[PDB]
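What follows is a short report on a single structure.
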Amino acid sequence: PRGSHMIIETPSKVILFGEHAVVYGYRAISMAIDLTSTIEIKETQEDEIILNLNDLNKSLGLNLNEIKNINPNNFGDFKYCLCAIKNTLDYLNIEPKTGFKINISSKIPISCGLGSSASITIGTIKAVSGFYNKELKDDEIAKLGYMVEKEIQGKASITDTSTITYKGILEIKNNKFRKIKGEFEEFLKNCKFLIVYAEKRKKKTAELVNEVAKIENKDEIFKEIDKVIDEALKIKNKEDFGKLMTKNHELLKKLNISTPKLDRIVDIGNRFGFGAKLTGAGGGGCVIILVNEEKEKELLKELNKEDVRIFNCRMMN
């Protein structure tokens, strides 16, 4: 495109199976998807970094001498991007000599388990490295993403940043990942999903994890969820994969991390799609639905009468 600025488009992420089990050493299976963020970076030669959150109509201006020394948690909505910048810069051992402006756009819903921040983070790390014509390998990128999440939050997990970085489908176990290709990835490439922001998650992940911590039956149901993953990996048709998703949902309910709203959306996903389940922690948030082409219009209609936001997406890569 004529005169284009540097622009990075990066994926969103969804956990298909093993949401709360991963915390205990079991497997999780996540996939990168079409809902993306876009980060544009260009020069301004005014000697200062300018951040622009177009979707929020917010802006931030910082001098070049302040970045390496800012504390990201002091800048609210700009913290991940700002942190991605500071971290990329000293990793590349660069001391900015010129200013730049960054514009951020995201189609990714916030706080419903999709990895809205990891995406801004990955796109930012890439934008900043590319802007200095010093592209990094997926190796260091995934690591810088991780370290950004760990700096902003007390701890972190590689899931978001690694799935978004390496894309496709990943098997996550103990903060280590195995990429999934072959026949399963192939199958997924033909699937069509619906991300449904059912309701505002009014509780933090730490809190949800605590509540899950206090279940007598937790470990027994985790095994079940893993038994489900075993089956999923060998899967071949949409009907079974669907039922397996529903099954994972029923199990997640058993950990009472679900809500009436989510469950109601899953029922609709079950009757008019092939299957469905909440995704991520469960203080509400969104549901993933496996679309049944033959009934898609019905699905969309029934969902429309519900107080929710709907997003079309497919595995990315």
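Residue 1 is the first one shown; counting continues down the chain.
Cβ from N, Cα, C; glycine included.
Taken from Swiss-Prot, the feature ATP binding site applies to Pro109, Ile110, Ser111, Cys112, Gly113, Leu114, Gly115, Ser116, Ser117, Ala118, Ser119. As annotated by Swiss-Prot, active site, proton acceptor applies to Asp160. Where Swiss-Prot documents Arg201 to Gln (Swiss-Prot position 196) as a mutagenesis experiment, the accompanying text is: 1900-fold decrease in catalytic efficiency. Experimental mutagenesis is annotated in Swiss-Prot for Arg201 to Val (Swiss-Prot position 196), with the remark: 63-fold decrease in catalytic efficiency. Under its mutagenesis entries, Swiss-Prot includes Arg201 to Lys (Swiss-Prot position 196) with the note: 13.5-fold decrease in affinity for mevalonate, whereas only little effect on affinity for ATP and on reaction rate. Experimental mutagenesis is annotated in Swiss-Prot for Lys277 to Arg or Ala (Swiss-Prot position 272), with the remark: 13- to 26-fold decrease in catalytic efficiency. Still thermostable.
Rounded to the nearest whole angstrom, the C-alpha distance between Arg201 (mutagenesis position) and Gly115 (ATP binding site) is 14. Looking only at the binding-site residues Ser111, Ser117, the densest Cβ neighbourhood within 10 Å occurs at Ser117. Closest to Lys277 (mutagenesis position) by Cα-Cα distance, out of the recorded positions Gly113, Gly115, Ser117, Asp160, is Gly113. In the three-state DSSP scheme, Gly113 (ATP binding site) is classed as coil. Under DSSP, the residue listed as 'active site, proton acceptor' is assigned to a helix (H, G or I) in the three-state scheme. Taking each Cβ in turn and tallying the other Cβ atoms within 10 Å, the top scorer among the recorded positions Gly113, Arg201, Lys277 is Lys277. Non-local neighbourhood of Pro109 (ATP binding site): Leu35, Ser116, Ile195, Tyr197, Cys286, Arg309, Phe311, each in the same chain, at least six residues away, with C-beta under 8 Å from its C-beta. Counting every protein chain shown, the Cβ of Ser119 (ATP binding site) has 30 other Cβ atoms within 10 Å.
The recorded positions examined here are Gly115, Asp160; by Cβ neighbour count within 10 Å, the least packed of them is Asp160.
Apart from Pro109, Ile110, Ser111, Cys112, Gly113, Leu114, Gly115, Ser116, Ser117, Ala118, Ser119, the ATP site neighbourhood in this chain, defined by C-beta within 8 angstroms of the site C-beta centre, holds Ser12, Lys13, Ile108, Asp160.
The secondary structure of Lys277 (mutagenesis position), as reduced to three states from DSSP, is extended strand. The closest partner of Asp160 (active site, proton acceptor) among the binding-site residues, by CA position, is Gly115; the full candidate set was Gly113, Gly115, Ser117, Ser119.
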